[PDB]
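K.L.:
Sharing a structure below in structure tokens format, with a few things to ask.
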Amino acid sequence: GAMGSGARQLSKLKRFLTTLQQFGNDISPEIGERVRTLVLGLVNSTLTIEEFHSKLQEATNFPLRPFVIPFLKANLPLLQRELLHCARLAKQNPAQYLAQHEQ
Amino acid sequence: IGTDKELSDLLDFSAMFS
């Protein structure tokens, strides 16, 4: 095999998010922030599939296919691993935490 | 089916079974 298959899932994740993002882009100027924070959170290792999907239901309305939440779990390795490379270039202080929630 | 399969295989369910 080759080294760099994590690029595949990003296709569905980057695409999927674009749909649910608008599903709630009419609640308030903060949902637009929520959806954005949810995705950056799930990738920043500060969130989770079960949480992201569970929480996004409010801002983006994730309650759709009963098998939608599990998909992200299968493709997560790609989005996390592939994105980890570029993330390494930044490596800031996540300890800051701007949102800070209970989850 | 096709067309945004990645978006359909995860989003929407009633619009297809209704």
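All positions are counted from 1 along the displayed chain.
Cβ from N, Cα, C; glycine included.
Pulled these from Swiss-Prot:
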| type | residues | note |
| --- | --- | --- |
| DOMAIN | A:7-102 | domain 'TAFH' |
| MUTAGEN | A:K12 to A or D (Swiss-Prot position 125) | Loss of interaction with TCF12 |
| MUTAGEN | A:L13 to A (Swiss-Prot position 126) | Loss of interaction with TCF12 |
| MUTAGEN | A:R15 to D (Swiss-Prot position 128) | Loss of interaction with TCF12 |
| MUTAGEN | A:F16 to K (Swiss-Prot position 129) | Abolishes interaction with corepressor |
| MUTAGEN | A:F23 to A (Swiss-Prot position 136) | Abolishes interaction with corepressor |
| MUTAGEN | A:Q57 to A (Swiss-Prot position 170) | Abolishes interaction with corepressor |
K.L.:
Go through the mutagenesis positions A:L13, A:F16, A:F23, A:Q57 for me and flag any whose C-beta is under 8 angstroms from a C-beta on chain B.
P.N.:
A:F16
K.L.:
How long is the line from the C-alpha of A:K12 (mutagenesis position) to the C-alpha of A:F23 (mutagenesis position), rounded to the nearest angstrom?
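P.N.:
That separation, Cα to Cα, works out to 17 Å.
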K.L.:
Of all the mutagenesis positions given, A:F16, A:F23, which has the fewest Cβ neighbours within 10 Å once its own Cβ is left out?
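P.N.:
If we count Cβ atoms within 10 Å for the mutagenesis positions A:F16, A:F23, the smallest count is at A:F23.
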K.L.:
So which one is it: of the mutagenesis positions A:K12, A:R15, which has the fewest other Cβ atoms within 10 Å?
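P.N.:
Result for the mutagenesis positions A:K12, A:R15: minimum number of other Cβ atoms within 10 Å at A:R15.
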K.L.:
Cα-Cα separation of A:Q57 (mutagenesis position) and A:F23 (mutagenesis position), in Å?
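P.N.:
With the alpha carbons as reference points, the distance is 9 Å.
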K.L.:
With DSSP, how much of the domain 'TAFH' (A:7-102) is helix, how much strand and how much coil, in residues?
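P.N.:
Breakdown, helix to coil: 64 helix, 0 strand, 32 coil.
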K.L.:
Counting only other Cβ atoms and using a 10 Å cut-off, which of the mutagenesis positions A:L13, A:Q57 scores lowest?
P.N.:
A:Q57
K.L.:
Do me a favour and check the Cα-Cα span between A:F16 (mutagenesis position) and A:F23 (mutagenesis position); whole Å is fine.
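P.N.:
With distance taken Cα to Cα, A:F23 (mutagenesis position) is 11 Å from A:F16 (mutagenesis position).
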K.L.:
Compute the C-alpha separation of A:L13 (mutagenesis position) from A:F23 (mutagenesis position), stating it in Å without decimals.
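P.N.:
Between the Cα atoms of A:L13 (mutagenesis position) and A:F23 (mutagenesis position), the distance comes to 15 Å.
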K.L.:
In Å, rounded, how far does the Cα of A:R15 (mutagenesis position) sit from the Cα of A:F23 (mutagenesis position)?
P.N.:
13
